[PDB]
Amino acid sequence: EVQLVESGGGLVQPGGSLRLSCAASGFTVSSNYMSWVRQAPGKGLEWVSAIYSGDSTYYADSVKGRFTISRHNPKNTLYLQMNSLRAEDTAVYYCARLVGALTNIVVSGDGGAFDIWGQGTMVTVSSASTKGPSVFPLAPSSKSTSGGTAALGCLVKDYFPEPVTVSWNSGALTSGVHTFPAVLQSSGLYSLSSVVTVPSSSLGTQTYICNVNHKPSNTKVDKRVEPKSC
Amino acid sequence: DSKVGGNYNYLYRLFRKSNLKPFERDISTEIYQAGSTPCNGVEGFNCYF
Amino acid sequence: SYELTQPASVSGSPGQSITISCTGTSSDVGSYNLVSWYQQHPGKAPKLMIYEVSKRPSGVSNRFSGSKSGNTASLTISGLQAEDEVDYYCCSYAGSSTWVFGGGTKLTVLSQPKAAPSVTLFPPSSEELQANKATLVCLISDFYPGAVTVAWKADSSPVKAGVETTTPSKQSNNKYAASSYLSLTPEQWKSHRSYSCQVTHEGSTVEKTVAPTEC
């Protein structure tokens, strides 16, 4: 029940704004923790969002006049009206926790223990418009059938911008699923993969549905993965 | 002193840093903060405005 | 924009002790204390293992520790296992309840069994040819140590135009991943005879040879 859930994801264009949200469940945000860690894979990170309510002088000398945010305690949800979003802010944030000093966890000590996070949202600020992903069913081959374990999937290719989420059989296939991250093309396009190692006897008899979802473009494709039936 | 939406104009201090002396009034918004080494307090958790 | 010095590449044998540091200045030597060390399997939110440097986390194996003096450091990671090949950071103060920390020490655990890279090569689908596109999907999984260079052989010809390979990403079985793509046209796909994807993993080579659709 107690969980931080990110919501309010959509497409942002240069000159526009969007209202993000981190909703706590179980514990009310009136007397709880919220730390907005901004992560870019491979490099260092930064904690930026300075909103501890009461509205006094506490800010960081890097985002002056850019990140504006409000407080709503009783609703157990916080909204992030991140105005003037720059195109160089491609990162998935996480709202998290900390530890102070008051209660039984610390009677003598300092604190500072981020311990409960969210799952993040996928918001891309791109000058160009969003494009629907192209799903190409990668069919099993003769070697996969004769090898005992068949490899099949559906390549998501030439979609801009991110993201694309691939699920199998609407959650009815979990064993062997492995998702290969998107590639950065020279032209800026993306291509990811999702391969599940299935029994070779289930080819044709068991239907293989891959659900490809792209939220900013609002496209859902339920692609069928079929064997090579010439 | 009883409003339908609640009374918010009045305030109350549950706890204070140091002890008291007879016939004393404090005019400081200083903070209550767990043990020793104060926080100084701006509406966050595990200290006490 | 604010970034402090850490030793990025650290490695140690299992059962040994390694030291992790993160740099500060003279405005951080008199009498503060705020240092909590991180732990990240790459690609997801961190994990808490060490905080309150010389004291007790609630539920944590007591094989890890920290030690504190002057300009002489330790996050002392001892009793190394196969699951310690993870990213690390610290925390620190910046003055007036502000914050800063270091640049991501990455630990690599040696003395692990080397596994051959499992390579699967997928030719483009029939409707992809109908879409006037061709993509050679090479997928390399379960390889360690992760030093792989994806090579393409279009009828024993090294082709580098249109080759895009991902960075090595950690997998579930203490190994890394790779997904390479060669983007060609259907005219160039059905002109050549065969297509082979090869990798050079610690000298070992695993090749997958596919052919265009017969019908």
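Residues 442-490, in that order, are what chain B shows, numbered as in Swiss-Prot.
Determined by electron microscopy, 4.8 Å, according to the entry header.
Just so it is clear, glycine is given a Cβ too, placed from its N, Cα and C backbone atoms.
Quoted from Swiss-Prot, the note on the mutagenesis of B:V483 to A is: Increased resistance to neutralizing antibodies. B:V483 (mutagenesis position) falls outside any helix or strand according to DSSP and counts as coil. Taking the Cβ of B:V483 (mutagenesis position) as centre and 10 Å as the limit, one finds 16 other Cβ atoms among all the protein chains shown.
Within 10 Å of the Cβ of B:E484 (mutagenesis position) there are 14 other Cβ atoms, across all protein chains. For the mutagenesis experiment B:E484 to D, the note given by Swiss-Prot reads: Increased replication in human TMEM106B overexpressing cells.
Annotation of the natural variant B:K444 to T in Swiss-Prot: In strain: Omicron/BQ.1.1; the original residue is retained in the structure shown. When secondary structure is read from DSSP and collapsed to three states, B:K444 (variant position) falls in the coil class. When Cβ atoms from all protein chains are considered, those within 10 Å of B:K444 (variant position) total 8, not counting its own.
Other Cβ atoms within 10 Å of the Cβ of B:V445 (variant position) number 4 in total over all chains. The note that Swiss-Prot attaches to the natural variant B:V445 to P is: In strain: Omicron/XBB.1.5, Omicron/EG.5.1.
A natural variant is reported in Swiss-Prot for this position, B:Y453 to F, and the note states: In strain: B.1.1.298. Taking all protein chains in view, 4 other C-beta atoms sit within 10 angstroms of the C-beta of B:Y453 (variant position).
Natural variation at this site is recorded by Swiss-Prot as B:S477 to N, annotated: In strain: 20A.EU2, Iota/B.1.526, Omicron/BA.1, Omicron/BA.2, Omicron/BA.2.12.1, Omicron/BA.2.75, Omicron/BA.4, Omicron/BA.5, Omicron/BQ.1.1, Omicron/XBB.1.5, Omicron/EG.5.1. DSSP assigns B:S477 (variant position) to coil, not to a helix or a strand. For B:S477 (variant position), the Cβ neighbour count at a 10 Å cut-off comes to 7, with all displayed protein chains included.
Record note (Swiss-Prot), natural variant B:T478 to K: In strain: Delta/B.1.617.2, Omicron/BA.1, Omicron/BA.2, Omicron/BA.2.12.1, Omicron/BA.2.75, Omicron/BA.4, Omicron/BA.5, Omicron/BQ.1.1, Omicron/XBB.1.5, Omicron/EG.5.1. The unchanged residue is displayed. The number of other Cβ atoms within 10 Å of the Cβ belonging to B:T478 (variant position), over all protein chains shown, comes to 12.
Looking at Swiss-Prot, you'll find the natural variant B:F486 to P noted as follows: In strain: Omicron/XBB.1.5, Omicron/EG.5.1. Taking the Cβ of B:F486 (variant position) as reference, no residue of its chain lies under 8 Å away while being at least six apart in sequence.
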Conformational class of B:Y453 (variant position) under the three-state DSSP mapping: coil
Subset of variant positions B:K444, B:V445, B:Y453 within reach of chain A (CB-CB under 8 A): none
Distance, B:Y453 (variant position) to B:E484 (mutagenesis position) (CA atoms, angstrom): 16
When distances run from the Cα of B:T478 (variant position) to each of the variant positions B:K444, B:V445, B:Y453, the nearest one: B:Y453
Euclidean distance between Cα atoms of B:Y453 (variant position) and B:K444 (variant position), Å: 17
From recorded positions B:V445, B:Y453, B:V483, the one whose Cα lies nearest B:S477 (variant position): B:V483
